Amino acid sequence: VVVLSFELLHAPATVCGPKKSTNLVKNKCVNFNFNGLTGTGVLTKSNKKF
Amino acid sequence: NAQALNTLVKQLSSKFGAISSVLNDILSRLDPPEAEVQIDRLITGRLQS
Amino acid sequence: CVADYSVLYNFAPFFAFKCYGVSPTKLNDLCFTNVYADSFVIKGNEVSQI
Amino acid sequence: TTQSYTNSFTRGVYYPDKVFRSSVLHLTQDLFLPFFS
């Protein structure tokens, strides 16, 4: 018996990416996918002081 | 008015017994034949609200 | 690292492959916070207890 | 080691999650150090 026990979510991410990657665009309605976090929108330069 | 709207737009972050409150996550983790079960609970909750 | 949930298929046909959290078909597309694994050997009529 | 006693006051507040928030009053349920012990 072998048991895999993932846990998703949370801010960081690792142990993934058997896929490719592309460039980055701004001010253009576009699909995106960041570490599985899909969606769609318009990306700008942010001011959030993380 | 404000309360009546606020509650509504908050009711979008409730699981209603499903595994998550985001459709894209469910659509990106489960086989579509096994995903109607999860989507139905969200649909019923949102209709009721 | 990068995970490939397709090498293990060449190992052997499997007695049970009952995934719970996510569907086994597209495990090569997600990202996980941390992954744990474990192993042991028990009798074949108690696999239902896992 | 010579023991004694004192109050606790309002100390022991830690960031529970790694998610940015701004200008909001979020409500959390987790393990904290109770006030005034």
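Just so it is clear, chain B uses Swiss-Prot numbers, and the residues here are 955-1003, in order.
Using the three backbone atoms N, Cα and C, a Cβ is placed for every residue, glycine included.
The annotation that Swiss-Prot gives for the naturally occurring variant B:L981 to F reads: In strain: Omicron/BA.1. B:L981 (variant position) is surrounded by 13 other CB atoms, counting those within 10 A of its CB over all protein chains shown.
Listed in Swiss-Prot is the natural variant B:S982 to A, annotated as follows: In strain: Alpha/B.1.1.7. Summarising the environment of B:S982 (variant position), the number of other Cβ atoms within 10 Å of its Cβ, over all protein chains shown, is 16.
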